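These notes are about the structure you will find just below.
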Amino acid sequence: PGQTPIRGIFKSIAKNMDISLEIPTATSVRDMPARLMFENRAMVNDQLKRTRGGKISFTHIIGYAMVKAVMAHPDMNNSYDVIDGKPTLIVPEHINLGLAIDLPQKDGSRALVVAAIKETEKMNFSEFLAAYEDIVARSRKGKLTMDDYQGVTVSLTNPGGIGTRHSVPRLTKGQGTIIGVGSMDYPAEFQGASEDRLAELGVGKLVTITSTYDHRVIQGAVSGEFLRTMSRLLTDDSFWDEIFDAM
Amino acid sequence: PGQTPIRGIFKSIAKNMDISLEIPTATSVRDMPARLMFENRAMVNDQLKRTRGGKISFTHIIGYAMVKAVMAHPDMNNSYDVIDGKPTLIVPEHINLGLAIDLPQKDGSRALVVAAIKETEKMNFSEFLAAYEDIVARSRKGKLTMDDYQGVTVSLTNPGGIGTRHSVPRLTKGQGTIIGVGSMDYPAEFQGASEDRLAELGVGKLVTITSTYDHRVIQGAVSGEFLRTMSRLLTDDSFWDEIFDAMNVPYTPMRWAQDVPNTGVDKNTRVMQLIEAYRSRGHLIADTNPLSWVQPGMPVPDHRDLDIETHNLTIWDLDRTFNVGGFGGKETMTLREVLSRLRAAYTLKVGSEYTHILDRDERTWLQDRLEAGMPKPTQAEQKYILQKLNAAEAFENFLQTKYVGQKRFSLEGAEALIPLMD
Ligand SMILES: CC(C)(COP(=O)(O)OP(=O)(O)OC[C@H]1O[C@@H](n2cnc3c(N)ncnc32)[C@H](O)[C@@H]1OP(=O)(O)O)[C@@H](O)C(=O)NCCC(=O)NCCS
Ligand SMILES: CC(C)(COP(=O)(O)OP(=O)(O)OC[C@H]1O[C@@H](n2cnc3c(N)ncnc32)[C@H](O)[C@@H]1OP(=O)(O)O)[C@@H](O)C(=O)NCCC(=O)NCCS
């Protein structure tokens, strides 16, 4: 009980949240079927098990789809800044994808950090998976440099691990959008039903995906079309041929 | 039409909303089943009605769960301030819970106020309910002081009364979080379906709960875990045992389980076995003791035969219809009505043992008279019972007063013997 100064990484988190108050933000929400993801992921993980490889996750698949979608809709990669006291649009050279990793510390307090995969628009699924696992591995061992925290152009977060349905997050300065992935589960009005009955009816599972963007440089129609493209890719023949071929 | 200055309470509401612009906020949303809440609330309100008590609401239950959750995740109680021009985290001493009460005024304009229940982390459900009703009562009569509006650490709101699905509200300065409760109803894609069809499928009702927090002092993972804890408590065995114990209800609470298929032994067979179990062994849980006393060294018999889990039935069968073979003078009935009748006949103030009798005509005579119930007596009859009770007690007290030391072997404690013999 009482008052205590904020020190360390927490002071940095506090200062950035205060700066971010000067961004006008809006949000879009879309829900998608998730059956084909469960099926095709299982097929890939069976192959890896026989070949004594690793394991892929839902975030890997959604990550790759997200990159393809940003290529199809380039406006989602832009940001805003005032330079020489004039308003300015900033168009980057590459797509650098930030991952929000929750890592506990030595003290016993959790902190969230955003690390970057760089030059993602010239990768196939095999390359993408390697880069992803590299960042995650080094984060646990505590061997991330200062260069890994710089140059992010678009971010990804996964609150659905805990079981949240969806969220409305904060956008940090220097970016245009942040994408969030919610729980992949049956709706709550079917959580007491029998397996037999669900199979008979043909009820599937959901996923809700969100988009939070800066409204000075991105319009609503662009954000909507972005999510529509992601929805088409995750249920598309040609998309899953790529992943299967690479693995 | 035209312009008019804002004056009074409205000017205060306007100023606070302007100040609140300097809080960075984020939101989390989660949806939960709501069947067990409907069931167990009904059981508690039936007990209170017989004892001429009050009524509990959904906000009472969610409120209590919310307090338990804040205890499990203390970070949700903290706030932010700048002191001596340095950033600072503030950790309070108590959990003070603010309620958002919509109260109309004399003029005819509605206004929202937030009043506080203080020192909530040292309360049981009985204490909690009293404090809640105290605040609400005084608000309507217009007798809230200035101390009731100060010291709030966490807030609760209920937009689901009107029928809103969920909301994204504003957070006021000095707090860390605000929790919102949405509509408890079927989804809108089932609002035209029949009751029969919904019962067949096994479709339940929802509730959506939100959390809006200050991101300088609370992280997303903490907010998510908070809502996960609340979800577990509202479907937990041990949680509902507390509430039932505190409100003095004698039955086991309805439990949470999955719906089971109608395979193997049919469900009509299982409902007939339940009827037989209550007729045979229901006296083991009847309200026949005036004291709340269990003798320490005596064995307690097994009475697992009297709960619907042992006969492979579930909350999902309560509104389905079954063949009962003349029970209650009906050929068909719901499991809710079956349980109601059995409990009224074999579990109140009279417990009966008669199923061991070998003759069929004897058994039927008793069974018929015991399930019809006790007929309502007239006023003259009621006054006669009161005269006899008075005579008994008065006689004992007279002898006590006039002859103190003398041995008399009193009947005090058992005065109902006189009207029984009569
Ligand atoms: C091991 C690794 C390859 C991922 O393995 P994983 O088991 O698929 O991922 P997690 O351990 O985080 O998830 C555990 C479980 O939660 C499930 N899960 C995760 N996110 C989910 C979501 N949004 N909805 C539903 N289930 C989810 C996973 O499917 C897994 O269940 P399973 O028993 O069927 O495999 C590795 O990348 C890892 O551990 N990553 C964690 C950190 C991270 O990815 N952070 C960045 C996220 S943006
Ligand atoms: C009388 C009292 C004990 C509550 O009684 P109550 O009937 O349970 O509550 P209300 O009168 O607000 O609700 C009326 C009806 O709406 C229903 N309802 C309320 N909130 C609901 C919600 N979120 N979703 C669905 N139904 C809801 C109640 O169940 C009740 O229906 P019923 O006919 O089945 O009883 C008393 O506390 C009261 O009147 N409170 C109102 C003010 C208040 O609680 N304000 C603070 C809320 S944070």
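In chain A, numbers come from Swiss-Prot; the residues present are 102-348, in order.
Method reported for this entry: electron microscopy, 2.2 Å.
The backbone N, Cα and C atoms fix where each Cβ goes, and this holds for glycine too.
A:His316 (mutagenesis position) falls outside any helix or strand according to DSSP and counts as coil. Around the Cβ of A:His316 (mutagenesis position), the same chain contributes A:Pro125, A:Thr126, A:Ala127, each under 8 angstroms and 6 or more positions distant in sequence. The annotation active site, proton acceptor is assigned in Swiss-Prot to A:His316.
One mutagenesis experiment named in Swiss-Prot is A:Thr258 to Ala, and its note says Loss of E2 succinyltransferase activity, but nearly no effect on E1 dehydrogenase activity. With a cut-off of 8 Å between CB atoms and residues at least 6 apart in sequence, the same chain places A:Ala201, A:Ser268, A:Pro270, A:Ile279, A:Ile280, A:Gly281, A:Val282 near A:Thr258 (mutagenesis position), listed in sequence order.
As a published mutagenesis entry, A:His316 to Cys appears in Swiss-Prot alongside the note: Loss of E2 succinyltransferase activity, and 2-fold reduction in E1 dehydrogenase activity.
The mutagenesis experiment A:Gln320 to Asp is recorded by Swiss-Prot, whose note states: Slight reduction in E2 succinyltransferase activity and in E1 dehydrogenase activity. On its own chain, A:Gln320 (mutagenesis position) has no residue at least 6 apart in sequence with a Cβ closer than 8 Å to its own Cβ.
A strand conformation is recorded for A:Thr258 (mutagenesis position) in the three-state DSSP classification.
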